[PDB]
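Taking it in order: structure first as structure tokens, then the write-up.
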Amino acid sequence: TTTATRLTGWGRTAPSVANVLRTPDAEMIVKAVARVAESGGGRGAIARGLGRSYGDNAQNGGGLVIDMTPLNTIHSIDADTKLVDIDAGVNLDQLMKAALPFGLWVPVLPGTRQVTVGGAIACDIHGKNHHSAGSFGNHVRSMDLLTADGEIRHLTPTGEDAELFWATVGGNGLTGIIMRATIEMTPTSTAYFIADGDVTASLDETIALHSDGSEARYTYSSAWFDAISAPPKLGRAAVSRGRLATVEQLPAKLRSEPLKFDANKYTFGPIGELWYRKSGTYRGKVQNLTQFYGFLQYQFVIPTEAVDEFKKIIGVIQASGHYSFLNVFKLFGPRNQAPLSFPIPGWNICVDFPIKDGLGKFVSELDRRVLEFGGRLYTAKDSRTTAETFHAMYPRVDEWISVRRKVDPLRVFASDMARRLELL
Ligand SMILES: Cc1cc2nc3c(=O)[nH]c(=O)nc-3n(C[C@H](O)[C@H](O)[C@H](O)COP(=O)(O)OP(=O)(O)OC[C@H]3O[C@@H](n4cnc5c(N)ncnc54)[C@H](O)[C@@H]3O)c2cc1C
Ligand SMILES: *[N+](=O)c1cc(C(F)(F)F)cc2c(=O)nc(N3[C@H](C)CCC[C@@H]3C)oc12
């Protein structure tokens, strides 16, 4: 039934060997669980999706890893209720293609579409529209959770069972296996964005641009971000903000099929500085999805009010010797009821660090400042933080652990991450 396999997160670090069940039969899955809750606890069981999480939340070395990608049935889409009803194994790319013809848009998209619905919920993923749409769990209207006791619970965000619902959202698969869910989609008349591009010269004007209230005019906003140049160049950004185009705004060629889809010498001179600023500055640019959308991935958010502390963390980063080219910055909006949900209103930033000597000790310092300044790290990007740091970052973890205690008293569900962060 099972196959012992060598599993890594997307970052390809910290491998561990687990027995991997990979069946489309919801029965075998329910039974493989009781075949684990019968032998005491052992090393338990964790669900796995498309394995895009960099962390170790979808590994369970010496235990059972259940691959959910065979469960990829889209059961129904309804354009009137905007409800979509899918198996946890369907990915967001599959789902986006199926829903477009109904005038429905996936409400939260991450930077890769090869992500299951299970994973989208379990990490409570965010995207470029967080400040307007919240994260993924805000759009889940119901889900079917295979619990440790073998029963299948129907959860909804309100009424009774809300607590277990909101613990499963961002629960990293540690309340049990999500089998099926209903998502409320976002209505759209096209598959296109209208985008305004902006460029900044300093971290100061980047913050100002995100504080002047202009942000309330776009549903989608993010930025490429300079983490290398010394001040005051440091933290200049190419800002890309937009919203879904109506049909009226499409060029005539496209207005027929609105829901479709398919380094030089100058580069560092004053001319390319002129090129980069000119090409990064635009208005009303219509773009499709793909146009608009040995390393250590590191992402954190700092509460909105601690802006000076945010600027200081950026300073620490560029003066650290560790250089990062791909940096995305965004202002998150309001959070949700999930105790372990990563997003809070404030300054979010994703950096990519070339693995080299001293990096591990340096990021441990970074952790310390992020913690100190009231922010947190993201489990879907994280493999190396500590339980003390995690627990302090997420003050509601105790609230969460209790809920999990009820629904899995015998530690049927476990992972490399749960043991490391002491969420088990
Ligand atoms: C290039 C790239 C860009 C990314 N951009 C973003 C981004 O912009 N925003 C963002 O939030 N994230 C981003 N991510 C991270 C990614 O969206 C999340 O880690 C996501 O959870 C991955 O989904 P998955 O299906 O691969 O799940 P996996 O990585 O296989 O599993 C992740 C977690 O979900 C749990 N899980 C999976 N299936 C189930 C289930 N059926 N029931 C219960 N639990 C389950 C697993 O146990 C594990 O804890 C990015 C990743 C990559 C590689
Ligand atoms: N950071 O990794 C990050 C953050 C955000 C958001 F704005 F939502 F906060 C969005 C991201 C995105 O859309 N894509 C990516 N990637 C980075 C550069 C590393 C992995 C590749 C993708 C393109 O990151 C985002």
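We're sticking with Swiss-Prot numbering for chain A, so the shown stretch reads 7-268, 284-314, 331-461, in order.
When the header is checked for method, it gives X-ray crystallography, 2.4 Å.
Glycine is no exception: its Cβ is also placed from the backbone N, Cα and C atoms.
The FAD binding site annotation in Swiss-Prot covers 53-63, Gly117, 122-125, 129-132, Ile184, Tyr415 and is backed by experimental evidence. The secondary structure of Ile131 (FAD binding site), as reduced to three states from DSSP, is coil rather than helix or strand.
Swiss-Prot lists 19-194 with the feature domain 'FAD-binding PCMH-type'.
Listed in Swiss-Prot is the natural variant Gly17 to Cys, annotated as follows: In strain: TRC11; Ty38c-resistant mutant strain lacking Rv3406, but sensitive to moxifloxacin. A coil conformation is recorded for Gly17 (variant position) in the three-state DSSP classification, outside any helix or strand. All protein chains shown were included, and the count of other CB atoms within 10 Å of the CB of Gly17 (variant position) stands at 18.
Over all protein chains present, the Cβ of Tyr314 (variant position) has 17 other Cβ atoms lying within 10 Å. According to Swiss-Prot, the naturally occurring change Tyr314 to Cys is described as follows: In a spontaneous TCA1-resistant mutant strain, but sensitive to BTZ.
Long-range neighbours of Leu368 (variant position) (same chain, six or more residues apart, CB within less than 8 Å of its CB): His137, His216, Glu221, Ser227, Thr341, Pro382, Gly383, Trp384, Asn385. Looking at Swiss-Prot, the entry for natural variant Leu368 to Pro says: In strain: TRC12; Ty38c-resistant mutant strain lacking Rv3406, but sensitive to moxifloxacin.
Within 10 Å of the C-beta of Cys387 (variant position) we count 19 further C-beta atoms, all protein chains included. Swiss-Prot lists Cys387 to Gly among its natural variants, and the accompanying note reads: In strain: NTB9; BTZ043-resistant.
Quoted from Swiss-Prot, the note on natural variant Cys387 to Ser is: In strain: NTB1; BTZ043-resistant.
For the pair formed by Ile131 (FAD binding site) and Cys387 (variant position), distance between Cα atoms is given as 14 Å, rounded to the nearest Å. The variant positions recorded for this entry are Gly17, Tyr314, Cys387, and the Cα of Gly17 lies nearest to that of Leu56 (FAD binding site).
Geometry remark: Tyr415 (FAD binding site) versus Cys387 (variant position), CA distance 10 Å. The distance from the Cα of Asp268 to the Cα of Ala284, across a stretch of 15 residues left out of the model, is 28 Å. Following the DSSP three-state reduction, the secondary structure of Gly125 (FAD binding site) is helix. The Cβ of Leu56 has fewer other Cβ atoms within 10 Å than any other of the binding-site residues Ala53, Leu56, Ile131. Taking Cβ-Cβ distances under 8 Å and a sequence gap of 6 or more within the same chain, the neighbours of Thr122 (FAD binding site) are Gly55, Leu56, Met74, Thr75, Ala94, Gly95, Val96, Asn97, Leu98.
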